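Student: Quick one: the structure is below, and I'll ask about it shortly.
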Amino acid sequence: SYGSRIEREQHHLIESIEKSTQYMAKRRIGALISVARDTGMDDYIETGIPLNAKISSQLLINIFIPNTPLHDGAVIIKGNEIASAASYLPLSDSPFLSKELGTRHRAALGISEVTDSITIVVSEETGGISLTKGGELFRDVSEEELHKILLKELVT
């Protein structure tokens, strides 16, 4: 299993993001998940706590539980692993980002301006799910909309 093993991994990654963000959105647990693609993110992985862990919805949920050792920052997914938790992501300086969106959104926008990553945000204030890519924000997406974007962008 080579190319076909990859697709099973990518679809499991999508499902893992969908299940965990749905769980966290319902409970208004803030989350920040950046999926590396072609642009290396080892610099930002080094700022976090190394996990090098199998991807699962359960582990993603456990990471972001508030006031816990792994929650205070971003999860970065690299290849087929959860590489790090509590990672830094650079804050966008954009004045176009709505002032009602917090640091998670600004950090997701920031990494999206200097990498080709796909970053998913769960708002702890609204439960809304947002995505950043290439300096753009997809704000408060539906489950269907998130699904289509993750399929387009993570299944190659």
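All residue numbers here begin at 1 and follow the chain in the order shown.
Cβ from N, Cα, C; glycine included.
Sharing the features that Swiss-Prot gives for it:
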BINDING   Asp72, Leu89, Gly102, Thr103, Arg104, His105, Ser123, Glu124, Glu125  ATP binding site
MUTAGEN   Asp72 to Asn (Swiss-Prot position 171)  No c-di-AMP formation (construct without residues 1-80)
MUTAGEN   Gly73 to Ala (Swiss-Prot position 172)  No c-di-AMP formation (construct without residues 1-80)
MUTAGEN   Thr103 to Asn (Swiss-Prot position 202)  No c-di-AMP formation (construct without residues 1-80)
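Context for these features, please: burial, neighbours, distances.
Tutor: Secondary structure from DSSP puts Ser123 (ATP binding site) in coil.
Long-range C-beta contacts of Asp72 (mutagenesis position), restricted to its own chain and to partners at least six residues apart, with a cutoff below 8 Å, comprise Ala86.
Look at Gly73 (mutagenesis position): DSSP puts it in coil.
Under DSSP, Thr103 (mutagenesis position) is assigned to a helix (H, G or I) in the three-state scheme.
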Student: Which residue among the recorded positions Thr103, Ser123 has the fewest other Cβ atoms within 10 Å of its Cβ, if you could check?
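Tutor: So among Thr103, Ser123, the recorded positions given, the one with the fewest Cβ atoms within 10 Å is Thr103.
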Student: Relative to the Cβ position of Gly102 (ATP binding site), how many further Cβ atoms are located within 10 Å?
Tutor: 13
Student: Express the distance between the Cα positions of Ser123 (ATP binding site) and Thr103 (mutagenesis position) as a whole number of Å.
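Tutor: Here the two Cα atoms lie 10 Å apart.
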Student: Check each residue in the chain of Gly73 (mutagenesis position) that is at least six apart in sequence and keep those whose C-beta is under 8 Å from its C-beta; list them in sequence order.
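Tutor: Expected: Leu32, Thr47, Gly48, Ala85, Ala86, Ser87, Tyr88, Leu89.
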